[PDB]
Amino acid sequence: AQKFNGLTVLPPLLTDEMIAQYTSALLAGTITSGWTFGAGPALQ
Amino acid sequence: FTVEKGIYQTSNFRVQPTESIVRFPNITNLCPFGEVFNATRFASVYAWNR
Amino acid sequence: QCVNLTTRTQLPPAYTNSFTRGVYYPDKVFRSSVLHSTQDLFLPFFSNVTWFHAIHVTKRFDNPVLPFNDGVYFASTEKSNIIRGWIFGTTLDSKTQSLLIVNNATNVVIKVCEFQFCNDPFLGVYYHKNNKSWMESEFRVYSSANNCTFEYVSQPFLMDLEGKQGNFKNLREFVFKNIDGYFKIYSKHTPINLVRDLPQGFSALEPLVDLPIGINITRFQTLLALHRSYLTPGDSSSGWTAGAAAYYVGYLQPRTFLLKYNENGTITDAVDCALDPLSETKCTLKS
Amino acid sequence: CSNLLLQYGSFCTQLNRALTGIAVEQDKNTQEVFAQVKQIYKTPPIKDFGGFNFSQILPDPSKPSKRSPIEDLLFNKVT
Amino acid sequence: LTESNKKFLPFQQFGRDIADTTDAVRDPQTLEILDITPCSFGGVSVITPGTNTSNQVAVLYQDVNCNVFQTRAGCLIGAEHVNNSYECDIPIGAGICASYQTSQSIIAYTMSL
Amino acid sequence: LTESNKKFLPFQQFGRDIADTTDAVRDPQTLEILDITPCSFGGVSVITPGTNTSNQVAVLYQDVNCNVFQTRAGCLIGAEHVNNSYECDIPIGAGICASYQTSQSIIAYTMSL
Amino acid sequence: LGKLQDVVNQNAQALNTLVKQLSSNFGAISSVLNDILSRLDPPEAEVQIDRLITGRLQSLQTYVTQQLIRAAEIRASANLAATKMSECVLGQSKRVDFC
Amino acid sequence: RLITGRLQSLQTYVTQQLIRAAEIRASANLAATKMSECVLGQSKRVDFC
Ligand SMILES: *[C@@H]1O[C@H](CO)[C@@H](O[C@@H]2O[C@H](CO)[C@@H](O)[C@H](O)[C@H]2NC(C)=O)[C@H](O)[C@H]1NC(C)=O
Ligand SMILES: *[C@@H]1O[C@H](CO)[C@@H](O)[C@H](O)[C@H]1NC(C)=O
Ligand SMILES: *[C@@H]1O[C@H](CO)[C@@H](O)[C@H](O)[C@H]1NC(C)=O
Ligand SMILES: *[C@@H]1O[C@H](CO)[C@@H](O)[C@H](O)[C@H]1NC(C)=O
Ligand SMILES: *[C@@H]1O[C@H](CO)[C@@H](O)[C@H](O)[C@H]1NC(C)=O
Ligand SMILES: *[C@@H]1O[C@H](CO)[C@@H](O)[C@H](O)[C@H]1NC(C)=O
Ligand SMILES: *[C@@H]1O[C@H](CO)[C@@H](O)[C@H](O)[C@H]1NC(C)=O
Ligand SMILES: *[C@@H]1O[C@H](CO)[C@@H](O)[C@H](O)[C@H]1NC(C)=O
Ligand SMILES: *[C@@H]1O[C@H](CO)[C@@H](O)[C@H](O)[C@H]1NC(C)=O
Ligand SMILES: *[C@@H]1O[C@H](CO)[C@@H](O)[C@H](O)[C@H]1NC(C)=O
Ligand SMILES: *[C@@H]1O[C@H](CO)[C@@H](O)[C@H](O)[C@H]1NC(C)=O
Ligand SMILES: *[C@@H]1O[C@H](CO)[C@@H](O)[C@H](O)[C@H]1NC(C)=O
C-alpha cells in the first residue's frame, strides 16, 4: 500500500452505493418525467 | 527603444530618514554628592576630606 | 531566634478545584483586539489545587516546606491581613541564598540572604493592655545572618493587625516565577464576598516588581501571624489564635494559552489547548 | 542584504512580473463582466411597469450612494 | 508483528513491498515470517454543533481502530449511533454524518439522499 | 511618531497590532503614547503617451502623499487635472485615467463609462 | 455569503502567513537580519544572511504560486460570471438549469 | 539539509496536487454543466452532447 509513511488516504464523503443511487434516481426521473423533474415537480 | 502607451513600474521610492534619536530615558538618577560642597564646615589642607 | 512547637491534633489538608484562575500577562507589550497565543508556564484550568487552613476554631496551623517547581500560584482570600509574607531557599541552613519577602506594618522588606532559618518561623502579635491596638512584637523569622547583596524596600504598605472571625472581603493572588534566575512577581487585589469555592470570574495579574537576582531555588514556604490576646496564656506551645484565613498553592505547568485582548488592552479569557477538545478547536482556529 | 540579492535578481524579476500580471488580470476581470454595454441607460422617471415593483433593485435618490437597497444590504453583510 | 501466510526462500532475511518499505522480517529464533505494520494512522477531528447551540463536542479518529461507535471512517467517540436517517449537515466521510438532535445530544447517522 | 488616542496600562512599554508588528511604543519622557507608521510606501510609475506621439512623461507614485495633482491612487505629477470626462485609454486606478489631449499635454481625468 | 468571504479570508491569511514568515530564523541564530549584523562581523555572518535569503525566497515563491493558483480560479469564475451575464442577463437563455 | 530537501519535495508535490485539483475542478464543472443540460433536459447546443 501507500499508507505506511504517514500518507493517509481520506475516504470520500459519498460512497459508490450513494452515487449509484443518485444515478438511478436521475435515470428514473429522466425516463418517467423527461425534463419536468429537473425544473420543478416531476410530471408523469 | 520603443515604448507604447500604458502604465509601467520602473523603480521604488524610499524615504530615507535624516536624523536619529536614541535617547532612552528623560533623565538619569543622582547620588548624594552635594554635601561635599554644601556643608556646615570644611576640613583643612593637612587633613582634607577624601 | 526561634522556639519549637508542641504536638497537637491538626487537620489534614483538603483538595479544591480552580475555576479560570492563574492568568497573568506573559510579557510587557500592548495588544488590542488580537488573540495571541504564547508558550509560557500558567496554571491549568479545572485542576485539583491544594488547600490549606488557617482558622483557629481546632488549632489548625500547618506550614509545610512545599517544593518550588517551575512557577507557583499563590491565591489567598485575605480579610484581616493575617498572612505576612513568603520565604524561599533550597536547604535553609545558611548555605545558599534564601529569599525573605515579608510585609511588615511599615514597609515591605525584600532581602535574599543566608538567614539561619528555623524549623517554623512565624510572626507574633501581642495585644497591649493600656493600648487597644494589636502590635507585632515577636519577630522570630531567623536566628542570624552572615552576608548578602540585594535588599529592596519599595513604597510603604499599610495593613491592619486586628484579626477577626468574620467572612472574607478581599482576595489576593500571587504568582512567583524563576526564568534564567529572574524573579517574577504578579499580583492583583480583587474584592469578593465568599468563604470558599472561588468564583468563575476572570481577572488578569499585573507585575509589580521584577527582581534581577539570578540565584538558586527549589523549595518555598509561607509565613503566618498569630495573635496573643488576654484569652490565651501567651505561650507558643498549645494556646494561641490565628483568626480566619485560607491560602491556595498551585503549581504552574507549561501549556499554550490563547489570550483575549480587548480594545482597552487587558486580558479577558485564557482558553486552553490541552484541557478540552473544544478548547483545542477554539485555539487552533485562533477564534 | 542587497549585495547578495544580485545573485537572485532574476527570481525577483519573475515574482514581480507574476504579481503585475495577476493585478492586471484582476483588473481585466471587471471589464469582462460589468462592461458589457458601452451606453449608460438611465432609469425612466415613470415607475409604472404594469405592477412590477422595482425599487429594491433600482437605485434610490434618497441616499447619496448609488447602490440599491439590496446592494447596500449586500455591502454591509460582507467584511 | 502479525502472523503472515507467505514463506520466504531459505536465504533471505528481509522483505519489502511495491512501495519499497521493509514490512516483513524472518524471526531468527524459529524461522518465523512476521509482518510489519505501523500503528499511528491519521490524526484527530472534533465535531462541534456550533456557537449558541451546544457545548459538548465529539472526537473522531481518522484511521484508528478502537458512546463509542466504530464507523467506516475511523473511530467516533462522544456521539451515539441511531439507525434512522435524516438530512445531514456536518460531514464525516463514508456516507455517515453527525448532527445535534433530540435532552438533546450529538448523534451520528447515515445521510439521506 | 503621531499622537495616539489609546491609553496604555501602567506596566507596558511596547505595543503590537493584529498583524504582530511593533507600531506603538510609549515614550519614557513624560509617558506619551506614540504610534509608529513607516514613511516609505509603494513604488514609482510612469505614464507614457507612446511612440511617434509625444516625448514627455508623467510620474505617478503608488501611494505616497505629496503640475501636481493629488489623485486617489497616490501622487501624479507632470499631468494636469481637468474636470471634464472622456473615454480613457491609459489606466491608473480608482476611476482616474490619463491621456494626451489638447498646445497638447498629458491630462488626467475621471473616466467615462 | 460563502463564496465572497473565502476569497478575502484566504488572501488575508496568506498575507498574515507572509508576515509570520519573517519571525522565523529558518535554522539561523536570529530572525531579524540587523541583530546578526550588529553582533557578528559580516565576513562571518554571511552564511546566516544567505540562509535567511533562501528562506525568504522560498516563502515568497510559495506565496506567488498560491496567488497564481487563486488568480487562475478567479479567472475561471470571472469567465463563468461573464458568460452568465451575457446569457441570462442580456437576454433569455434556453440552457436548462444554467440560470 | 535533510529538512530542506524534504520540504522542497513536499512543496513540489503540493504544487502538482493543486494543479491537478484545478484541472479536476474544471472537469467537474464541465460534467456538472453536461448533467444539467444534456441529462436534465434537451440541449440545443450542437456538438455538445
Ligand atoms: C415597493 O416595495 C417597497 C418595499 O421596500 C415599498 O416601500 C415600503 O412601502 C410601505 C408602504 O407605505 C412602507 O410602510 C415601507 O416603509 C416602505 N419601505 C421602504 C424601504 O421604502 C414600496 O411602497 C413598494 N412600491 C410599490 C409601488 O409597490
Ligand atoms: C548647594 O546648595 C545650593 C543652595 O542651597 C544649591 O543651589 C546647589 O545646587 C547645591 N549644590 C551644589 C553642588 O552647589
Ligand atoms: C484531585 O487531585 C488528585 C491529585 O492531584 C487527582 O489524582 C484527582 O484526579 C483529582 N480529583 C479529580 C476529581 O480530578
Ligand atoms: C518591620 O520589619 C522590617 C524587617 O522586615 C524592619 O526593618 C522594620 O524596622 C520593621 N518595622 C518596625 C516598625 O519595627
Ligand atoms: C558570603 O559568605 C560565604 C561564606 O560562608 C561565601 O561562600 C559567599 O560567597 C559570600 N557571599 C558573597 C556575596 O560574597
Ligand atoms: C545551583 O544549584 C544547582 C542544583 O540545584 C547546581 O547544579 C548549580 O551548580 C548551582 N549553581 C550555583 C552558581 O551555585
Ligand atoms: C477601555 O478604554 C475604552 C476607550 O477609552 C473604554 O471605552 C472602556 O470602557 C475602557 N475599559 C475599562 C475597563 O475601563
Ligand atoms: C479492531 O480491533 C478489534 C480488536 O482488536 C477487532 O476485533 C476488530 O476486527 C478490529 N477492526 C478491524 C476493522 O479490523
Ligand atoms: C436499529 O438499531 C439497532 C441497533 O443495534 C438494530 O439492532 C436494529 O435492527 C435497528 N432497526 C432498524 C429498523 O434499522
Ligand atoms: C523627567 O525628569 C524629571 C527630572 O528632571 C522627573 O522629575 C520626571 O518625573 C521625569 N518624567 C517622567 C519620568 O515621566
Ligand atoms: C497629505 O499631506 C498633506 C500635508 O502633509 C495633508 O494636508 C493631507 O491631508 C495628506 N493627505 C492624506 C490623504 O492624508
Ligand atoms: C470644473 O467645473 C466645475 C463646475 O462647477 C468647477 O467647480 C471646477 O472647479 C472645475 N474644475 C477645474 C479644474 O476647472
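We number chain F the same way Swiss-Prot does; the residues here are 552-617, 641-676, 689-699, in that order.
So how was this one determined? The header says electron microscopy, 3.4 Å.
Just so it is clear, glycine is given a Cβ too, placed from its N, Cα and C backbone atoms.
Under its natural variant entries, Swiss-Prot includes F:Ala570 to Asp with the note: In strain: Alpha/B.1.1.7. Cβ neighbour count for F:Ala570 (variant position) (all protein chains, 10 Å cutoff from its Cβ): 13.
In sequence order, F:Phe592, F:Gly593, F:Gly594, F:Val595, F:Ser596, F:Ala647, F:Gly648 are the residues of the chain that are 6 or more apart from F:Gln613 (variant position) and have a CB within less than 8 Å of its CB. Look at F:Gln613 (variant position): DSSP puts it in coil. Here the residue is the original one, but Swiss-Prot notes a natural variant at this spot, F:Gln613 to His: In strain: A23.1.
Under the three-state DSSP scheme, F:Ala653 (variant position) falls in the coil class. Quoted from Swiss-Prot for the published natural variant F:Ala653 to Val: In strain: 19B/501Y.
Under its natural variant annotations, Swiss-Prot gives F:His655 to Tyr the following note: In strain: Gamma/P.1, 19B/501T, 19B/501Y, Omicron/BA.1, Omicron/BA.2, Omicron/BA.2.12.1, Omicron/BA.2.75, Omicron/BA.4, Omicron/BA.5, Omicron/BQ.1.1, Omicron/XBB.1.5, Omicron/EG.5.1. Within 10 Å of the C-beta of F:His655 (variant position) we count 15 further C-beta atoms, all protein chains included.
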Legend entry - Between F:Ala653 (variant position) and F:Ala570 (variant position): CA-CA distance (Å): 37
Legend entry - Cβ neighbours of F:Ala653 (variant position) where a neighbour is any other Cβ within 10 Å: 25
Legend entry - Proximity to chain G among variant positions F:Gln613, F:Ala653, F:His655, where any Cβ pair is under 8 Å: none
